[PDB]
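Asks: Structure provided below as C-alpha coordinates; questions to follow.
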Amino acid sequence: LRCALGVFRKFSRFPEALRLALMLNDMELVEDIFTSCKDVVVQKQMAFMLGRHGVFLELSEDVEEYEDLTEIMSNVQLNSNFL
Amino acid sequence: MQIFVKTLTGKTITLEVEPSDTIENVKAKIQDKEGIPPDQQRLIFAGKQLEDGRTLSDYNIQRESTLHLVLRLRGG
Amino acid sequence: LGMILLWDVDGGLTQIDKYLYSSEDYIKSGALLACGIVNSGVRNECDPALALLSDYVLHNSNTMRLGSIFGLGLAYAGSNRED
(Lines of atoms letter the chains of each structure in order from A and count residues from 1; the text may use other names and numbers.)
(Lines give C-alpha, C1' and ligand atoms only; values in the text may rest on other atoms or scores of the structure.)
Protein backbone atom coordinates (compact mmCIF):
# COMPACT_ATOMS: atom_id res chain seq x y z
CA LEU A 1 0.00 0.00 0.00
CA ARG A 2 3.21 1.98 0.61
CA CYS A 3 1.71 5.48 0.35
CA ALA A 4 1.20 6.01 4.10
CA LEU A 5 4.99 5.91 4.49
CA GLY A 6 6.01 9.56 4.82
CA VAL A 7 3.24 10.88 7.07
CA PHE A 8 3.12 7.85 9.38
CA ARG A 9 6.87 7.39 9.75
CA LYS A 10 7.11 10.97 10.83
CA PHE A 11 5.86 8.88 13.75
CA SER A 12 9.16 7.00 13.42
CA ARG A 13 11.51 9.86 12.48
CA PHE A 14 12.30 11.49 15.83
CA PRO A 15 12.23 8.69 18.55
CA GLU A 16 14.03 5.81 16.83
CA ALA A 17 16.51 7.43 14.43
CA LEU A 18 16.42 10.58 12.30
CA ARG A 19 18.24 8.61 9.58
CA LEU A 20 15.67 5.78 9.78
CA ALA A 21 12.89 7.81 8.17
CA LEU A 22 15.65 9.22 5.97
CA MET A 23 16.33 5.61 5.02
CA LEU A 24 12.57 5.55 4.44
CA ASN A 25 12.97 8.78 2.49
CA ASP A 26 15.32 6.55 0.52
CA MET A 27 12.52 3.95 0.40
CA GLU A 28 10.37 6.71 -1.06
CA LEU A 29 12.96 7.24 -3.81
CA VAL A 30 13.20 3.47 -4.40
CA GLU A 31 9.56 2.65 -5.21
CA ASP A 32 9.50 4.96 -8.24
CA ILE A 33 6.30 3.58 -9.80
CA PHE A 34 5.16 5.72 -11.26
CA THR A 35 4.01 9.31 -10.58
CA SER A 36 0.60 9.29 -8.84
CA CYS A 37 1.43 7.80 -5.45
CA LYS A 38 4.91 9.23 -6.00
CA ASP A 39 3.46 12.74 -6.22
CA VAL A 40 1.19 12.51 -3.19
CA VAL A 41 3.69 11.08 -0.66
CA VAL A 42 6.15 13.91 -1.28
CA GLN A 43 3.41 16.57 -1.24
CA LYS A 44 3.60 16.52 2.55
CA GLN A 45 7.42 16.74 2.64
CA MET A 46 7.37 20.52 2.06
CA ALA A 47 4.78 22.36 4.18
CA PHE A 48 2.70 19.79 5.97
CA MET A 49 4.84 18.15 8.65
CA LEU A 50 8.43 19.21 7.80
CA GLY A 51 10.57 20.77 5.11
CA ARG A 52 14.42 20.59 4.80
CA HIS A 53 14.18 17.99 2.01
CA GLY A 54 14.94 20.08 -1.08
CA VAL A 55 18.49 18.81 -1.57
CA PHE A 56 17.64 15.12 -2.12
CA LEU A 57 15.81 15.39 -5.46
CA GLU A 58 18.45 16.76 -7.85
CA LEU A 59 19.59 13.33 -9.01
CA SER A 60 20.40 12.08 -12.51
CA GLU A 61 16.75 11.86 -13.66
CA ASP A 62 15.86 15.58 -13.60
CA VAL A 63 13.11 15.47 -16.21
CA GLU A 64 9.76 15.43 -14.40
CA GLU A 65 9.97 12.77 -11.65
CA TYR A 66 12.96 14.53 -10.09
CA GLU A 67 11.65 17.91 -11.20
CA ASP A 68 8.72 17.30 -8.87
CA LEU A 69 10.80 18.95 -6.11
CA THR A 70 10.39 22.49 -7.45
CA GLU A 71 6.68 21.75 -7.92
CA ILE A 72 6.69 20.31 -4.40
CA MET A 73 8.44 23.44 -3.13
CA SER A 74 6.42 26.43 -4.32
CA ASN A 75 4.11 25.45 -7.20
CA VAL A 76 1.70 23.38 -5.14
CA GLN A 77 2.25 26.11 -2.56
CA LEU A 78 1.12 28.40 -5.39
CA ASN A 79 -1.78 25.97 -5.71
CA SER A 80 -2.29 26.63 -2.01
CA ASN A 81 -2.16 30.27 -3.07
CA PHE A 82 -4.61 29.31 -5.83
CA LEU A 83 -6.84 28.16 -2.96
CA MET B 1 32.83 49.37 -9.85
CA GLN B 2 32.46 46.26 -7.70
CA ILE B 3 29.31 44.12 -7.55
CA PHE B 4 28.30 41.01 -5.64
CA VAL B 5 27.24 37.71 -7.20
CA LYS B 6 25.69 35.53 -4.52
CA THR B 7 25.22 31.86 -5.30
CA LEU B 8 22.73 29.49 -3.75
CA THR B 9 25.78 27.66 -2.38
CA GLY B 10 26.38 30.34 0.26
CA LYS B 11 29.25 31.71 -1.82
CA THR B 12 29.63 35.36 -2.81
CA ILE B 13 31.45 36.34 -5.99
CA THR B 14 32.84 39.85 -6.50
CA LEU B 15 33.39 41.31 -9.97
CA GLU B 16 34.87 44.58 -11.17
CA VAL B 17 32.55 45.96 -13.86
CA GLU B 18 31.29 49.24 -15.29
CA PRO B 19 27.65 50.42 -15.12
CA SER B 20 27.30 50.50 -18.92
CA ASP B 21 28.47 46.89 -19.40
CA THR B 22 26.17 44.25 -20.86
CA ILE B 23 25.10 41.19 -18.89
CA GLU B 24 26.85 38.77 -21.25
CA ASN B 25 30.17 40.48 -20.56
CA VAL B 26 29.56 39.87 -16.86
CA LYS B 27 28.79 36.22 -17.61
CA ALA B 28 32.01 36.11 -19.62
CA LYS B 29 33.80 37.38 -16.51
CA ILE B 30 32.11 34.62 -14.50
CA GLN B 31 33.42 32.17 -17.10
CA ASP B 32 36.86 33.75 -16.70
CA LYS B 33 36.79 33.04 -12.98
CA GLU B 34 35.05 29.66 -13.13
CA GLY B 35 34.92 28.12 -16.60
CA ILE B 36 31.12 27.81 -16.71
CA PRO B 37 29.72 28.93 -20.09
CA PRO B 38 27.06 31.67 -19.99
CA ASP B 39 24.28 29.46 -21.36
CA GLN B 40 24.58 27.41 -18.16
CA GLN B 41 24.46 30.60 -16.06
CA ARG B 42 21.38 32.45 -14.85
CA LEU B 43 21.37 35.75 -12.99
CA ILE B 44 18.63 37.18 -10.77
CA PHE B 45 18.54 40.68 -9.29
CA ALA B 46 15.86 41.31 -6.63
CA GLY B 47 13.68 38.56 -8.04
CA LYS B 48 14.04 39.80 -11.62
CA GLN B 49 15.47 37.94 -14.60
CA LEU B 50 18.44 39.51 -16.37
CA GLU B 51 18.72 39.60 -20.16
CA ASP B 52 22.07 39.73 -21.94
CA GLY B 53 20.87 42.31 -24.45
CA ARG B 54 20.61 45.02 -21.79
CA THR B 55 23.11 46.79 -19.56
CA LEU B 56 23.57 47.01 -15.80
CA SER B 57 22.20 50.56 -15.88
CA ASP B 58 18.98 49.36 -17.53
CA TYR B 59 18.18 47.31 -14.42
CA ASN B 60 19.71 50.07 -12.23
CA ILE B 61 22.46 47.69 -11.11
CA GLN B 62 24.98 49.82 -9.23
CA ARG B 63 28.04 49.50 -6.97
CA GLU B 64 28.09 46.38 -4.79
CA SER B 65 24.46 45.37 -5.19
CA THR B 66 23.68 41.68 -4.70
CA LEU B 67 22.90 39.30 -7.55
CA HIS B 68 21.65 35.73 -7.45
CA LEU B 69 23.24 32.81 -9.27
CA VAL B 70 21.17 29.78 -10.29
CA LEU B 71 22.54 27.19 -12.68
CA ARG B 72 20.95 25.60 -15.75
CA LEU B 73 19.72 22.21 -14.56
CA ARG B 74 18.92 19.71 -17.34
CA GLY B 75 18.88 15.93 -16.96
CA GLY B 76 18.76 12.82 -19.11
CA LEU C 1 1.15 43.98 6.09
CA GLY C 2 3.03 40.66 6.18
CA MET C 3 -0.14 38.88 7.27
CA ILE C 4 -2.00 40.63 4.45
CA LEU C 5 0.17 39.10 1.71
CA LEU C 6 0.80 35.68 3.23
CA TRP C 7 2.28 32.57 1.53
CA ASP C 8 3.55 34.82 -1.25
CA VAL C 9 6.71 35.29 -3.30
CA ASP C 10 5.23 37.16 -6.26
CA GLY C 11 4.52 40.65 -4.94
CA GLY C 12 5.25 40.73 -1.23
CA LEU C 13 8.57 42.55 -1.54
CA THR C 14 6.95 45.08 -3.89
CA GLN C 15 4.21 46.13 -1.46
CA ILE C 16 6.66 46.73 1.40
CA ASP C 17 8.80 49.26 -0.48
CA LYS C 18 5.96 51.73 -1.10
CA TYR C 19 5.71 52.12 2.69
CA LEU C 20 9.28 51.13 3.61
CA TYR C 21 11.10 54.34 2.66
CA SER C 22 10.46 56.59 5.65
CA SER C 23 13.89 56.67 7.44
CA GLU C 24 12.44 55.33 10.68
CA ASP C 25 13.70 52.70 13.10
CA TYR C 26 10.12 51.65 13.83
CA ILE C 27 8.49 51.67 10.38
CA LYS C 28 11.27 49.90 8.48
CA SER C 29 12.07 47.26 11.10
CA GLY C 30 8.40 46.35 11.24
CA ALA C 31 8.16 46.31 7.45
CA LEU C 32 11.38 44.34 7.00
CA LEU C 33 10.26 41.94 9.72
CA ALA C 34 7.12 41.48 7.61
CA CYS C 35 9.32 40.40 4.69
CA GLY C 36 10.12 37.16 6.53
CA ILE C 37 6.39 36.63 7.02
CA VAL C 38 5.55 36.78 3.31
CA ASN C 39 8.06 34.15 2.11
CA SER C 40 7.36 31.88 5.10
CA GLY C 41 7.28 28.45 3.50
CA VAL C 42 8.59 29.52 0.09
CA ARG C 43 12.31 29.27 1.14
CA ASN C 44 13.39 30.24 -2.39
CA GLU C 45 15.88 33.00 -3.28
CA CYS C 46 14.34 35.98 -1.52
CA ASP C 47 16.99 36.97 1.05
CA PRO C 48 19.31 34.31 2.46
CA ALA C 49 21.68 37.23 3.12
CA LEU C 50 20.21 39.90 0.82
CA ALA C 51 17.68 42.19 2.53
CA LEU C 52 17.38 41.29 6.23
CA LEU C 53 21.15 40.93 6.48
CA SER C 54 21.34 44.45 5.05
CA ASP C 55 18.77 45.35 7.70
CA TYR C 56 20.85 43.78 10.47
CA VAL C 57 24.18 45.44 9.59
CA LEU C 58 22.62 48.88 10.22
CA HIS C 59 22.70 48.20 13.94
CA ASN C 60 23.86 50.56 16.66
CA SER C 61 20.45 51.22 18.12
CA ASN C 62 16.85 50.00 18.48
CA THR C 63 14.77 47.65 16.29
CA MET C 64 17.12 47.65 13.28
CA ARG C 65 19.24 45.62 15.69
CA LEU C 66 16.14 43.72 16.85
CA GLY C 67 13.49 43.35 14.13
CA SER C 68 15.77 41.85 11.48
CA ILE C 69 16.64 38.49 13.06
CA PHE C 70 13.01 37.61 13.86
CA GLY C 71 11.94 37.57 10.21
CA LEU C 72 14.68 35.28 8.93
CA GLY C 73 14.29 32.75 11.74
CA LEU C 74 10.58 32.76 10.85
CA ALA C 75 11.00 32.41 7.08
CA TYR C 76 13.74 29.78 7.48
CA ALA C 77 12.17 27.94 10.42
CA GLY C 78 11.50 24.99 8.13
CA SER C 79 15.12 25.19 6.98
CA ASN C 80 18.07 23.44 8.58
CA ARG C 81 20.61 25.61 6.79
CA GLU C 82 23.75 25.90 8.89
CA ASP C 83 25.32 28.88 7.09
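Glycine residues also receive a Cβ, built from the backbone N, Cα and C atoms like all the rest.
According to Swiss-Prot, the mutagenesis experiment B:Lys48 to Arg carries the annotation: No effect on HLTF-mediated polyubiquitination of PCNA. In Swiss-Prot, the entry for mutagenesis B:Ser65 to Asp states: Phosphomimetic mutant that binds and activates PRKN. The structure shown retains the original residue. According to Swiss-Prot, the mutagenesis experiment B:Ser65 to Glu carries the annotation: Phosphomimetic mutant that binds and activates PRKN. Looking at Swiss-Prot, the entry for mutagenesis of B:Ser65 to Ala says: Prevents phosphorylation in case of mitophagy. Decreased localization of PRKN to mitochondria. Under mutagenesis, Swiss-Prot gives B:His68 to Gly with this note: Loss of DTX3L-mediated polyubiquitination of histone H3 and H4. Mutagenesis annotation in Swiss-Prot: B:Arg72 to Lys, described as No effect on ADP-ribosylation, when associated with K-74; the structure shown retains the original residue. Quoted from Swiss-Prot, the note on mutagenesis experiment B:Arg72 to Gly is: No effect on ADP-ribosylation. In Swiss-Prot, the entry for mutagenesis B:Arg74 to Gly states: No effect on ADP-ribosylation. The structure shown retains the original residue. Quoted from Swiss-Prot, the note on mutagenesis experiment B:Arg74 to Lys is: No effect on ADP-ribosylation, when associated with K-72. Among the mutagenesis entries in Swiss-Prot is B:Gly76 to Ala, noted as: Loss of ADP-ribosylation.
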Asks: Can you list which of the mutagenesis positions B:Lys48, B:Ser65, B:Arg72, B:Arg74 come closer than 8 Å to chain C, going by CB to CB distance?
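Replies: Near chain C: none of B:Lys48, B:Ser65, B:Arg72, B:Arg74.
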Asks: Using B:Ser65 (mutagenesis position) as the reference point, find which of the mutagenesis positions B:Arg72, B:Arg74, B:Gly76 has the shortest Cα-to-Cα distance to it.
Replies: B:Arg72
Asks: Which ones in the same chain are close to B:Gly76 (mutagenesis position), with CB under 8 Å and 6+ residues apart in sequence?
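Replies: Correct list: empty, so none.
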Asks: At a 10 A cut-off on CB-CB distances, which of the mutagenesis positions B:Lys48, B:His68, B:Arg72, B:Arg74 has the highest count?
Replies: B:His68
Asks: When DSSP is mapped onto helix/strand/coil, what comes out for B:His68 (mutagenesis position)?
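Replies: Where B:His68 (mutagenesis position) sits, the three-state DSSP reduction gives strand.
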Asks: How big is the Cα-to-Cα gap, in Å, between B:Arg74 (mutagenesis position) and B:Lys48 (mutagenesis position)?
Replies: 21
Asks: My list of mutagenesis positions is B:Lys48, B:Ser65, B:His68, B:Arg72, B:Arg74, B:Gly76; which of them have a Cβ under 8 Å from any chain A Cβ, in sequence order?
Replies: B:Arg74, B:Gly76
Asks: Where does B:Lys48 (mutagenesis position) sit by DSSP, helix, strand or coil?
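Replies: Its secondary structure by DSSP: strand.
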Asks: Can you tell me how far the Cα of B:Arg72 (mutagenesis position) sits from the Cα of B:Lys48 (mutagenesis position), in Å?
Replies: 16
Asks: Using the alpha carbons only, what distance in Å do you get between B:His68 (mutagenesis position) and B:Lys48 (mutagenesis position) once rounded?
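Replies: Cα of B:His68 (mutagenesis position) to Cα of B:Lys48 (mutagenesis position) measures 10 Å after rounding.
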